[PDB]
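A.B. asks: Below is a structure I'd like to ask you about.
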Amino acid sequence: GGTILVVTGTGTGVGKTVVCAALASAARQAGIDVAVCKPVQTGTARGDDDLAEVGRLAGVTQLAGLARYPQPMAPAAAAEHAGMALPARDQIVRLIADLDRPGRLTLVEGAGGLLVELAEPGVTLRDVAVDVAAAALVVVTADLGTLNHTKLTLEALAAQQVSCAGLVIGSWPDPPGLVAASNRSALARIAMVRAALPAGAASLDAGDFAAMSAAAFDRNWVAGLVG
Amino acid sequence: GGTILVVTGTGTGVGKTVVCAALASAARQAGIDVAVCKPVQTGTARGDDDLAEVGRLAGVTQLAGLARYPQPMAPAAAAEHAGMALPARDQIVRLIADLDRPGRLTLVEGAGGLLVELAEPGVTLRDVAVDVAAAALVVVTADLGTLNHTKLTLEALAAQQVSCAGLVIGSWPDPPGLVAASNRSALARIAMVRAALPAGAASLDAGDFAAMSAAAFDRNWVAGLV
Ligand SMILES: O=C(O)C[C@@H]1CCC[C@H]1C(=O)c1ccccc1O
Ligand SMILES: O=C(O)C[C@@H]1CCC[C@H]1C(=O)c1ccccc1O
């Protein structure tokens, strides 16, 4: 096996996709073999495709999906409104395990927040993390209410003994304000902040995105993610 | 003693205050004596005053708070930026306990979400709720994301044997919408949905507001609170 990180977030819209693509780029630039995995993908009828956005921004070719649903809602809802069923737990776990390899960083991108149902019955990304023995990267906002939403998320990880790989601020303004700058300070007292991605990172072209991604993370923390 | 409810939320700006006023008004129209405690208030510099809005909208007169901060931040940030510690855990717990009396419904309003810091050292609404043996009422949006934020809040409540008295949707859009409708159906599967307040209800004058509030709740449940 290798290193499996689930990428979840304090919510929806926090920047899960751009953070996967950013970690994946910085990891590749570390010479790490990177796979990215999106077990459950909704909103396809709106053009939502996180794996394609990660392939686009980060040049990851090793991409692996499973469930796709048209409506941009929670997977459970999006499935019912298409006459479709959620994946099974072991359908998700098998998909992760088949990508897992020694020396590979495999990134497992959730849908919405940590406690969203991804599989029947009530199976969360947290349960997937326990099974595949993965730690969790938590993508957060810089905005108002992020401390509560983060505290909740981290607490939920610890209740199931799922280690916290770090926090990533998935969109960071410049110049930052008084509330944002106070949040970033407090977030470092709750957990390690592995990065803060400049807003509109998803607009950068291949090179710029990589140059930013190499800049955003500590090279030592990235390099140390994989034996 | 009587009955102490903490009214919390999944986030900031989800309708905590209007749900306070709404259940106070309903319980008053049940002939219950209502007090509302808001230990810490922020955002004053721009005019925030939740106790006032509860008085305006529900006519509650027992309205109790300890500190007020200018900056519209989380309490501890406001305290650091103003240069002044939060109240102590003792003052909060004793105030709520002095407000509590038989035949009274005492609502306690947090600030932000369940786990924002309210008092020194690092004590939250959840702690306060344990110390005063209070159930918790959770105010939730109906937006994309509410189920997750709600499950997390519930799990945090159970994690400390703080009973959940139920959910209220703080703002119900018009027209509802596929996601809000979907979210309201699945909210009721994880917890009892005590009320859904129409959007815009906080601008109501006091007369309409109390009518909305009589309709918004189950009269048998409200009356059974005390
Ligand atoms: O990954 C994202 O958060 C962005 C997607 C894009 C459209 C809906 C989002 C979604 O997945 C989601 C949102 C709320 C609750 C559960 C969910 O699964
Ligand atoms: O209580 C509310 O949510 C409304 C207030 C009004 C002004 C800032 C809000 C606030 O207090 C707050 C905001 C972010 C985090 C924790 C907080 O306590």
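Each residue's number is its place along the chain shown, starting with 1.
Method reported for this entry: X-ray crystallography, 2.4 Å.
Quick reminder: no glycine exception, Cβ is built from N, Cα and C everywhere.
This is the feature table in Swiss-Prot:
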type	residues	note
BINDING	B:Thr17, B:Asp50, B:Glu109	Mg(2+) binding site
ACT_SITE	B:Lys38	active site
BINDING	B:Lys38, B:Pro39, B:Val40, B:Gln41, B:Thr42, B:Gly145, B:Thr146, B:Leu147, B:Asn148	substrate binding site
BINDING	B:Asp50	ATP binding site
MUTAGEN	B:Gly170 to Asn (Swiss-Prot position 169)	Decreases affinity for NaHCO(3) 3-fold, for CTP 1.8-fold and for GTP 3.8-fold
A.B. asks: Any idea what DSSP makes of B:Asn148 (substrate binding site), helix, strand or coil?
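C.D. replies: DSSP assigns B:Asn148 (substrate binding site) to helix.
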A.B. asks: Under 8 Å Cβ-Cβ to chain A, which of the recorded positions B:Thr17, B:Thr42, B:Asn148, B:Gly170?
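C.D. replies: From B:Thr17, B:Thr42, B:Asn148, B:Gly170, the ones near chain A are B:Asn148.
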A.B. asks: Within the set B:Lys38, B:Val40, B:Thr42, B:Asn148, B:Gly170, which recorded positions show a CB-to-ligand 2 distance under 6 A?
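C.D. replies: With ligand 2 as the reference and 6 Å as the Cβ limit, the list reads B:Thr42.
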A.B. asks: Among the recorded positions B:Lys38, B:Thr42, B:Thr146, B:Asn148, B:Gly170, report those whose Cα falls within 10 Å of that of B:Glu109 (Mg(2+) binding site); none is a fine answer.
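C.D. replies: If one measures from the Cα of B:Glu109 (Mg(2+) binding site), the recorded positions that come within 10 Å are B:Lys38.
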A.B. asks: If you measure from the CA of B:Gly170 (mutagenesis position) out to 10 Å, which binding-site residues from the list B:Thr17, B:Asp50, B:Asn148 are inside that radius?
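C.D. replies: Matched binding-site residues: B:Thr17, sequence order.
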A.B. asks: Is it possible to get the count of other C-beta atoms within 10 angstroms of the C-beta of B:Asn148 (substrate binding site)?
C.D. replies: 29
A.B. asks: Would you mind checking how many other C-beta atoms are within 10 angstroms of the C-beta on B:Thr146 (substrate binding site)?
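C.D. replies: So the number of other Cβ atoms within 10 Å of B:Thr146 (substrate binding site) is 24.
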A.B. asks: Cα-Cα separation of B:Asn148 (substrate binding site) and B:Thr17 (Mg(2+) binding site), in Å?
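C.D. replies: Roughly 22 Å, rounded to the nearest whole number.
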A.B. asks: Tell me the Cβ contacts of B:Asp50 (Mg(2+) binding site) under 8 Å, same chain only and six or more apart in sequence, or just say none.
C.D. replies: B:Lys16, B:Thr17, B:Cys20, B:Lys38, B:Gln41, B:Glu109
A.B. asks: Can you list, in sequence order, the residues of the same chain other than B:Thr17, B:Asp50, B:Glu109 whose CB lies within 8 Å of the CB centroid of the Mg(2+) site?
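C.D. replies: So the additional residues around the site are B:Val7, B:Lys16, B:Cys20, B:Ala21, B:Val36, B:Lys38, B:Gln41, B:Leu51, B:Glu53, B:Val54.
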A.B. asks: What's the number of neighbouring CB atoms sitting within 10 A of the CB on B:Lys38 (active site)?
C.D. replies: 25
A.B. asks: What's the number of neighbouring CB atoms sitting within 10 A of the CB on B:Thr42 (substrate binding site)?
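C.D. replies: Excluding its own Cβ, B:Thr42 (substrate binding site) sees 24 Cβ atoms within 10 Å.
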A.B. asks: Sequence gap of 6 or more, C-beta under 8 Å: which same-chain residues meet both conditions with respect to B:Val40 (substrate binding site)?
C.D. replies: B:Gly65, B:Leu66, B:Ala67, B:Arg68, B:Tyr69, B:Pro75, B:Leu86, B:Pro87, B:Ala111, B:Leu118, B:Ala119
A.B. asks: What three-state class does DSSP give B:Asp50 (Mg(2+) binding site)?
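C.D. replies: It is helical.
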A.B. asks: Where does B:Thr17 (Mg(2+) binding site) sit in the DSSP three-state scheme?
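C.D. replies: DSSP assigns B:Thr17 (Mg(2+) binding site) to helix.
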